[PDB]
Amino acid sequence: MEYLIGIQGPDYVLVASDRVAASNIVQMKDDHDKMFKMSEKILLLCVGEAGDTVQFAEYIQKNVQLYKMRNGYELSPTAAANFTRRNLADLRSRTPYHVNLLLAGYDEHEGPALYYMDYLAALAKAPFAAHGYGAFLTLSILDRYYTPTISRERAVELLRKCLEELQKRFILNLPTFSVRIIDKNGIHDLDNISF
Amino acid sequence: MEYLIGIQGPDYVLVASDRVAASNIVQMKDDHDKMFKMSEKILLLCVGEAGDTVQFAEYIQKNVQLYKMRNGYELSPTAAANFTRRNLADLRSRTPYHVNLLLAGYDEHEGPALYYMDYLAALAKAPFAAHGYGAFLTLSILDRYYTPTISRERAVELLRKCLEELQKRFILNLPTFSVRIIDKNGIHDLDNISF
Amino acid sequence: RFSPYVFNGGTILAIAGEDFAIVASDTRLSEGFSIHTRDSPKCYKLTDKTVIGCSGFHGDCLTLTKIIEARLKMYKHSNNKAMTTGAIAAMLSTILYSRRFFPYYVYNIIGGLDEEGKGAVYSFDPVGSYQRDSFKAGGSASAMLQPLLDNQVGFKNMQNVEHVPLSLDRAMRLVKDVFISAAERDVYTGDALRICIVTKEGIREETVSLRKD
Amino acid sequence: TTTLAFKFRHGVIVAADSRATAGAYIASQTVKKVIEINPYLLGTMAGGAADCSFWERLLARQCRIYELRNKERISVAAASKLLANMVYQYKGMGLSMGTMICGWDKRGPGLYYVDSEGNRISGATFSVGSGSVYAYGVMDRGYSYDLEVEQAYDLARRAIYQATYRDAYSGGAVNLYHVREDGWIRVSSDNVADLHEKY
Amino acid sequence: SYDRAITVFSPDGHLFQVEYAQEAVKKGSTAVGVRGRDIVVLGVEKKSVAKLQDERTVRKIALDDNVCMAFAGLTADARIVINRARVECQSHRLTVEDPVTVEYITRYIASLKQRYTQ
Amino acid sequence: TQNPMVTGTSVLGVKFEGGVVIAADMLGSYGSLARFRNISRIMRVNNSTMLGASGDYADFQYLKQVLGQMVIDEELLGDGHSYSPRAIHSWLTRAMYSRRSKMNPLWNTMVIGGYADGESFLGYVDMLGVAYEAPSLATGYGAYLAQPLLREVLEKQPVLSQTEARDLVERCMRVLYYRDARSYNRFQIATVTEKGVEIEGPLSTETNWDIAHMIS
Amino acid sequence: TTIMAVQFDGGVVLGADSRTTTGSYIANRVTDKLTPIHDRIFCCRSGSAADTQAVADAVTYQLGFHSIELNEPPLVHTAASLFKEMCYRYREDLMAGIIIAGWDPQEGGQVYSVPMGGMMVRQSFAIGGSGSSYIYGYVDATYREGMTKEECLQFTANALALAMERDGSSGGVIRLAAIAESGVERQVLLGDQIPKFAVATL
Amino acid sequence: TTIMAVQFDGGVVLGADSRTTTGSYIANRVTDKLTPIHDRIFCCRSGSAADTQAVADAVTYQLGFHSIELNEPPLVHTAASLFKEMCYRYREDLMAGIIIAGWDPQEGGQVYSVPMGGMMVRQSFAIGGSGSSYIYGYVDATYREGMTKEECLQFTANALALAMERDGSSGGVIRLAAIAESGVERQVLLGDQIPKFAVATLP
Amino acid sequence: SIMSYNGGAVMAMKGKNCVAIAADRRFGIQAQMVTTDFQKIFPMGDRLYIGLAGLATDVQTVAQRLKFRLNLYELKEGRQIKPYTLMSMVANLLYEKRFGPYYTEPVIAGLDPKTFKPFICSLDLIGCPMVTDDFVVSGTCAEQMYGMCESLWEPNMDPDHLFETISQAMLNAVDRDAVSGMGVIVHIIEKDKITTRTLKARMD
Amino acid sequence: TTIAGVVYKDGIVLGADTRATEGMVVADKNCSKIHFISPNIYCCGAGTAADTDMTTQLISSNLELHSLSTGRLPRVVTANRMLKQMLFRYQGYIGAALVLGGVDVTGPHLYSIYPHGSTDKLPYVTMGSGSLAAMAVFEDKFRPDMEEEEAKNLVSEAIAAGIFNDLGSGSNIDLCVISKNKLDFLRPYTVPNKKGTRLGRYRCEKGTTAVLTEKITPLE
C-alpha cells in the first residue's frame, strides 16, 4: 500500500510521498514519482488502485493545462480541487476510479491550500493529512506536535519523525521519501530523505 | 510473513531467522527469537500461524528433554525430526498445527543434518532451505553460489548477500537478523546482521 | 435449521441511590409486529435486598430465573444466610459465562442494597461481564433513556449546576418521564410501568400506564 | 478501545481508556479496562470484555492456588503462559482477546502480550486495541529506558489522549496504574475532556 | 475391573499392608545422602556384586538437570517412581518455564505413595 | 425436527366466569393440501386441564403420549394429588425449551387451559419456550385475525359469561374461516369448568356471501 | 386458484373459484376471475396476478380495433393467437398460463389452453390453476362426449367443488359462465348451492 | 408411484402400480410394492426406496416375536404403532410415508395412513405416492359408505388407472390385494385388464 | 451500513418566531477521524439553511447540484425561494435517483421570507417529505436525538431557551455515538439576524 | 401502517393511522396518508412512503391535465388505468400498494392496487401492517348499503383495533367521507392515544451550555 503525507503551513505546503512501486511480494521501482505537476502553483498526489491513478491524474492534468491555454491564467487550487472532485464523483456510473488523493496548491489571493480526498471524492480541507496504513501510525504524531505557525525547518523535522516511525513500526519496506514545497515562487524540490 | 533460512555445510549447519513479530500493519517485537533450543546439538526453527508454533515447539521440546532424562543421552536429529514429523502428521485430526519448520542438527556419526518441513509435515532433507515469501527471492542466489564444500566464511558472505536481497527487493520491512551455527562443539551464537 | 432467538423487546431501568435502588420495567411483550400480552412484568424479586431486571429473549429470561432461585436456596441451605447483592452478581456472572458458546440472550440488571445500605446497580452482558454503575438503562429503548439520564444524573454538559445527591422524589419523576419519552418514540415499550423501590423496610410497587398503540 | 503498557527503569506503567461500544452505540464510559489480578499483577482488556474478565479471574484463582501450594507468588512467565494454555484450546470458536500481563518478578519488570490468537511475546513497549496504532506513534517518540516517573505518566496520558482523540471507538477515562517492586498503585483517573483543556 | 479393598484397618489402627510395605523397605539396600553447604553427596549400597555384572545398568543414582534421589526396597517400584517423577518434572518445565524445585516433586512422590495405600 | 409436514393452524382460547373455553379446527394440512380432515387437535389431560396445539401435528401426538403417561403414572399412586394446570404449563415450558436447547425443537405453539381451585388458567407455550398467561390467547393467524376481537371484547367487559365466551369464540372462528387459507369449516370446542372437560364437535360455521353480489 | 372451461355443443361453460391469497392470508374472497376480452370471448387468469391483467388489456385493445376494421365478431382462435404471440415474446418475464374460451359463429364453441410458454392447443376441456392437479382424475373419468348445457354446468360445479374442498389455496364462491350464440349467462354458486360431498366419516 | 388402500366390510383392498424410476428412466417395471409384515398385514412403500424396506424389516422382526410371545395374531394398530414410533424416531433421516392396511379378528379391516412424520391416523381410504394428487378428486367423489369386495376392487383399479394415465412417474401393472379373514387374494391387472378410459378426443 | 461510513448527525427544532439548526463537525472514515471542521449546513437564502447528513461525499454532490438548480431558479424568477418549494425541489432531486439513491437525508430549517412563519422538515434518503411542528433529526444517532428532543422540547420558546435545548440535545446525543461528535455548530435563525455558535463538546 | 376503506350507500369512507416508522423507531406522529388526487378521488398510500408520494403526485398531475382537457370531472377507472400501467411498467419496483377510492358518475368505487399492477375491486379494503386486525373488524361487522355514521364508526373502530393490536401503527385516526353530494375530510377524527404529562421540568437557563464562538449576522 502506498503512503502520502502533506503539511500546510502559514505560507507554504510541505508534501511527501513514498518512492516505491510494488507487485504482490516484490517492488519493481525504487524511484517512483507520484508527484504530478498540474501547473506552476499546484501539485496533485495520486495513489490507489493501479491504472486509475495515472489515467485520472493525467486526464485532470490536461484540462488544468487546457484552461491555461484557453484563458491565459491558472486555475485556483479551490477550482481545480472542486473540478477534480466533480470528475471523480461523476462513481455511480460504470467507471470506477479507486484513487486516494492529496491536492496541494498556493493561490495568489488565499495562500497555501491543502485538500484531502478519498475514493468516494469526499473533499475535506485540512491543516495536515496523510493516506495509507502509515497514516494511522503518523497522524497521531502530527496531532502531537503540529501548531498552525510551524516554520518550514520544524516542518521538515516533524516530517522526519514521522518517516522514522515508518521505519521503526510499519511493516512495509518504505526506505526512500521524496519531498516538495510549494511557495509564492512556484514549486521547490528538496533533497530525498533516505534511511 | 516470517522468514527462515538454513545452510548445511560439510561439518556445520548455519541457520538464520528474522527477528520480527508483526500484528497486521505494525510489528510488535523487534527482538523475537524463533530459535528454540531442543538439546545440545539440535535447533528447531519455527514459523507459521501464531500460537500453533510455540505450543507445538514446546510440546516437542519437552519430549526431547524427557527422552534425555529417561535415557541419559540425546536424540539423533534423524530421530527427533521424524518424531516432530509424526507429531505434526497426527493434520487430519481435531488439532491441526499450521506450522512451518526447519530443523538443524549435528550427529556424532552422521554429521550435520538439516530438515525442511511444511505444514503438511512433508519431510525433505536438503543442503539448504528457506521459508516465507522471502524464500522465493533468495533460493535463486542459493542455487547460484552454493557448492557442497562451502566453508563457513563463504556461508556468512552468501547469507549476507541473501539478506541484502531481502533488503533491496522484498517488500516487508525485515531489518534485523539473528544467526546461529551448530557443529561438533555444540551451539554457537554469532553476531546479529543488521541494516 | 431453526433460527433459535426471537427479540421479545422491553426496556428495564435501574438507578442506584444514596440509600435506595429503583428498578422499573415495561410489561408489553412483543414478537416482531405483534403484541402478545400487556401485563408481563420483568422485575423479579430474588431476596429481601435484591430485585433483578430482565430484557431480551423471554425463554432464557424464564429459564435463568428458575436457575437463580434454585441457586439462592442452595446457598441458604449450605451457608445459613441470604446472599448479598455482590454475591448474587458474582454468581450470575459465572452462570452466564458457563453458557459461553450458546449464550442466554439476556441483559441482566441487578438492583438492590449492598450490606452497607447503599444502592448498587449491576448491569451485565449476555456473556457475563459485569460492572457497578449509578444508573443504567437496558433492553430495546436504551438509547432514548441513557442520554437523558446522562444529562440528569451524571450532570454532564451542564455548566453552573449544583450536583445535588439522588433524592427519591426527583428520581421517581425522572423514571416516569423517561418512560413516557420511551413510549412516545419506541414501539416496543408501553402498556404499563412497574416500579420496584428497594429500601431497608422492604420492596414496594407503583404502577403507571403508558401509550397503548 | 486502546490500551498500552511499557517497561522502563522504575517498573511498568499501564494506561487504558474506558469506552465500550455496541456497534455505533456507546454503552458505557466507566469500564475498568485494567483488571486487577492480585496485589502484584495486572491484566488488560481489548477485544472482548467478558472473554478477558473470566480468564483473568480464573487465572487469579489459579495463582492463588499456586501461592497456597508452592508457598511462593507466581512469576509473569508462568502466569501468562497458563493464560496462553487456557486460551489456546478455543481457537476458531469466535473468541476475541488482547491482553498484557504486567508484574514484578525476579527477572525485574514483566510485560508479556497474550491474545486469543495464541501469540506470546516479550517486549519493552506494547499497545493493544482498535485505536492502538495512534498510541504507538505518540508512545515511541518519547520512549526510552531512562524515563523519569512523572514524565512517564505524562507520556502515557498523552498517548492515550491522542489515541482517544483520533479513534471514534476509543474514549472514556484515562486510567493510570504503576506496578513497582512492592506492589501496584493507582496513579490517577482523568476524563478526556479535561485533558483537552489541559493540552 | 478389580476393585476390592486390599488395605483395610486392623482391629487396632494399623493398615496391615502399610506395615508390610515398610517391611519391604526394611530388606532393601541401604542408601545415604549427606548435604554439604555447596554440594550434596549420595551413597547407596550394592546388592549382590557379581563381577560378571555390567555396572552401567545397575546404577541406583538425574530426574532433571538439577535433581537426583536415593531409594530402598523393591527395585522395580523405584524405577516406576523415577519414571513418574521425570515426566512430572518435564511437564513442570512445560508449564512454568523454570526448572523444578525439590519440594514440588517430593510432595508429588509423597502423595503418590499414599494414593496407592487407599 | 427441521421440517413440519402435517400442520395444524390456529387455536383460540378465552377465560370466562367459571372456566376456560378453547377451540380448534379439525384439519391437518400437508402444504396446501387438505390431506386429513377429521383429526382432533385438542387433548383432555385430566379432569381440570385441556390442551390444544397448533403447528406440527406429530409433535403434538408425542406430547399426548408423554403427558398422558405422566398423568397415568400420577394416578397410579392414588394419594389425592392431581396436576394443577400451572404445573402442566411449567412442565411444557421446560420440555419445549429443553428440546429447543438441543437444536431439535418440537414445532408447536400450544395453549393449556384449565380450572383449578375455582380459578381459570390459560397459558401459552411456543416452540422456543416463550411462555405467559393471558385473558385470551390465539396462535398462528388467530394472533392477527381472532386475537383483536378477543381483546376488543375483553377491554369493555373483563368478566364473560359462558355463553358470551362461546359465541365470541364462534364469531372469531367465522373470521378465521373467512380469512385464513389453511383453515377448514369443521371445528371443535373444548370447555373446562367445575364439572370437568367436555369436547363438543364437529361443529360448522354458517357463511354469508352477500358481498359476492357486490362486484358491480 | 382453480379455473375450468368445458366445451359443449353450441358453446362453452367456464368456471372459477374466488380466493386470491398472498402467502396463506386470503387477500380477496370475492375475486372475479373471468375477464371479457370481447363480447363472447373470456380469458381466465391463473399464475402471476399482474401479468394476466396486463397482457389482457393489450389483447383486448388489439382485438377490438381488429374487430372494428374487419366488420365482424372476432374469432376465438384469433384471441388465442394474440396471446400465443405475446406471452411467448415476454415469456421469461411472465408467469401466465391462460385458458381462453369463447364462441364464434364460424367454428362454434372453443377452448384453448395456452400453457406457460406461449404455445396454443385446443382441448375438449381445460383445467388450470393450482388446484387442477386434484381434479385431473375426476374429469378424465366423468367427461362424456357431447354433454348438454345443464349437464355441463353441473359437471363444472362438481369438478370445481372437489378442488375447492381439497386445495387450501382455492375456495369461496363458484362463478360460472355459459357462452353461446344467445349470449353470456353468468351465475354464482354460494353456500348451500355449491355441490356438497360428505366427508369420509368413520 | 401410486399406492392405495380401501377399507370395506370384512377387510381391505390394496392397490399399487409397478414402476420404479431413477430420474426419468424406468429402473424396474415389475416392482412388487406390497410387503407382508405379517400374514394379514401389508405395508406400502412410497418415498425413499431404502428406508421403507429397512424399517419394515425391523418392524417385521419385532411384530413376529411379539406375536409368538402373545400367542395371538397381531393387531393392525400394533403394526401401525411400531411404524409411528420408529419412523418418528428417525424422521430427519427417513423420507417415509407408509400406508399400513390389514385385518385382525378384534377390530376388522383397518387402514392407517402414517404420513411423513411419524404420526398415525385411521382412514376409510388412503392414497399415497407421487400420483395420488391426480386422484384425490376421483376418490372423494366415488367412495360410498360400505362398498362390497368386488366394487372395491373395481374402485381401486379405476382410481389407480387414472393416476397411471396422468402421472409420468407411475405405470406398469396394477397389483391388487384383498386381505380378509379367509386370507389374502392377490391379483395382477395387465394390458387389457387395466380399466381403460378413452382420451378426450376432438369431435 | 453505508450511511454510517462517515457518521454525522443533524437536527432542527422549531421555536416561537425562530428556528434552530445544528450539525456535527466530525468528518469520518469508519474508525479514522480525518478533520473536525466539516461543513454540512449550507445557506440557500437569507433565512433558510439546509442540513445534509449521511455519506459526506453525497452531501457535497447533492448540495452542488442543488445550488446549481436554485441559482437558476432565483435568477429566472426574481424572488427568494419559499422553504416548501425547496423541500419539493430536494425531494424531486433525490427521487430522480430513485434506484441509484444518494446517501443523504436532508433536513431543512428556515423562515418564510414574507410571513416569517417557522418551518422545519426532514426527508428520507429517497424523498418522502416529513413536515413536523416540533423537531426533525437525521443521522447515525437518531435514537439518541429523538430521546433527548422528545423530553426537552416545549412549544413557544424564545431563541435563548431554544438555543439551550438544542445545544443540550446535540451534546447529550452525540456523546453516546462513537462515529459522531468532535465539535458542533449551532445556527439560530431569527427574523432580524442569524446567530452562529460553536459549542464545547467532547473530543473523543 | 393501517389504512382502510368501505363502500357505503352514498360513497366511500377512507381511514388511516398517522404513525410512520423508519427502522423500528417512530419517525412521524401526524403523517397524512390520505392523498389528494382529484376533487372526488383520494388515494391512501401504504408501503414505501416516498414512492407512493411521487406516485400520488404524478397521477394527480395527469388527472389535472385530463379534467381540464375534457372539461369533466375524472372517473375512478382513469386513475386506475394510469396506476396499473405505471406500476406494471416498473414491475413492482415502486413499493406502493394503494387504495384508490372515489366517486364518479357511475357511483362509488373502491380499488386496491398491488405494486406489480394487479387490481381488485372490493367493497372494503385494509392495507399495511395492521391490515389483518382491521380486516377482522370488517369481517365481523360489515353490511352492504350502510349509512354514513355506521360506516364512519365501523372504519374508526377498525383503525382503532389496528392501532391497539399492532406495533407498526398508532397515535391518530384520520377519516375521509366521499359522496355525490359532499366531501368531508375529517382530519383527525378520533385521537385514541395521548402523550402523558411530563412530571418534571428540565428548562435550562441561559449560560447552561458553554459557547466557544459566536457570530451575529444582521439582516433587513
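Using Swiss-Prot numbers, chain D covers 60-258, in order.
This deposition comes from electron microscopy, 3.5 Å.
Each residue, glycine too, has its Cβ placed from N, Cα and C.
Look at D:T60 (active site, nucleophile): DSSP puts it in coil. Sequence-distant neighbours of D:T60 (active site, nucleophile) (same chain, 6+ apart, CB under 8 A from its CB) are D:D76, D:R78, D:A79, D:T80, D:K92, D:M104, D:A105, D:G106, D:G188, D:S189, D:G190, D:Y228, D:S229. For D:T60, the entry in Swiss-Prot reads active site, nucleophile.
Close to D:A108 (mutagenesis position) in the fold, though at least 6 residues off in sequence, lie D:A79, D:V90, each with a CB less than 8 Å from its CB. Under its mutagenesis entries, Swiss-Prot includes D:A108 to V with the note: Displays high resistance to the bortezomib, a proteasome inhibitor of the chymotrypsin-like activity.
For the mutagenesis experiment D:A108 to T, the note given by Swiss-Prot reads: Displays resistance to the bortezomib, a proteasome inhibitor of the chymotrypsin-like activity. Displays high resistance to the bortezomib, a proteasome inhibitor of the chymotrypsin-like activity; when associated with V-109.
Per Swiss-Prot, the feature bortezomib binding site maps to D:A108; the stated evidence is experimental evidence.
For the published mutagenesis D:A109 to V, Swiss-Prot gives the following note: Displays high resistance to the bortezomib, a proteasome inhibitor of the chymotrypsin-like activity; when associated with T-108. In sequence order, the list of same-chain residues 6 or more apart from D:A109 (mutagenesis position) whose Cβ falls under 8 Å from its Cβ is empty.
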For the recorded positions D:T60, D:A108, D:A109, return the ones with C-beta distance to chain C below 8 angstroms, or 'none'. D:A108, D:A109
If proximity means a C-beta under 8 angstroms from chain G, which of D:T60, D:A108, D:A109 count? These are the recorded positions. none
Translate the DSSP assignment of D:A108 (mutagenesis position) into the three-state scheme. helix
